[PDB]
Amino acid sequence: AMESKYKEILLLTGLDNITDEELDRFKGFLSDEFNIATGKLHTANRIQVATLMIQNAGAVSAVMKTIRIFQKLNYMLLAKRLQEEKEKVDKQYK
């Protein structure tokens, strides 16, 4: 489904591409996009973080907000890649 595919984008192309240090920075920005308490994320791994994001906002919005946070964090290479993969999945359901 479009949902599962968006999640694969978020997790494999997004979070699995950033270092543990960068994941900490990602978590520090997460509350600015999601109504998820910062304390809830602190020891969460990538799969847990992606899942909580999607539970809160839905898959499409989760990917969009991830892209936005990568931009705020100056991870411009990855933000472009996520945007490309997003468009690729969108085409499949247009």
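First residue shown is number 1, and so on along the chain.
Header entry for method reads X-ray crystallography, 1.8 Å.
Note: Cβ is positioned from N, Cα and C throughout, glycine not excepted.
Feature annotations, reproduced from Swiss-Prot:
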type    : residues                               : note
MUTAGEN : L12 to A (Swiss-Prot position 11)      : Impaired homooligomerization
MUTAGEN : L15 to A (Swiss-Prot position 14)      : Fails to activate interleukin-1 beta production
MUTAGEN : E22 to K (Swiss-Prot position 21)      : Impaired ability to nucleate with PYCARD/ASC
MUTAGEN : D24 to K (Swiss-Prot position 23)      : Impaired homooligomerization
MUTAGEN : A37 to R or D (Swiss-Prot position 36) : Impaired homooligomerization
MUTAGEN : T51 to A (Swiss-Prot position 50)      : Impaired double-stranded DNA (dsDNA)-binding, preventing homooligomerization
MUTAGEN : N74 to L (Swiss-Prot position 73)      : Impaired ability to form AIM2 inflammasome filaments in response to double-stranded DNA (dsDNA)
MUTAGEN : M76 to D (Swiss-Prot position 75)      : Impaired ability to nucleate with PYCARD/ASC
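Here the features listed in Swiss-Prot are placed on the structure.
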residue	record	Cβ contacts under 8 Å, 6 or more apart
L12	mutagenesis position	none
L15	mutagenesis position	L23, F26, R46, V49, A50, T66
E22	mutagenesis position	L73, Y75
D24	mutagenesis position	none
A37	mutagenesis position	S31
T51	mutagenesis position	none
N74	mutagenesis position	none
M76	mutagenesis position	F70
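DSSP gives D24 (mutagenesis position) a helix state.
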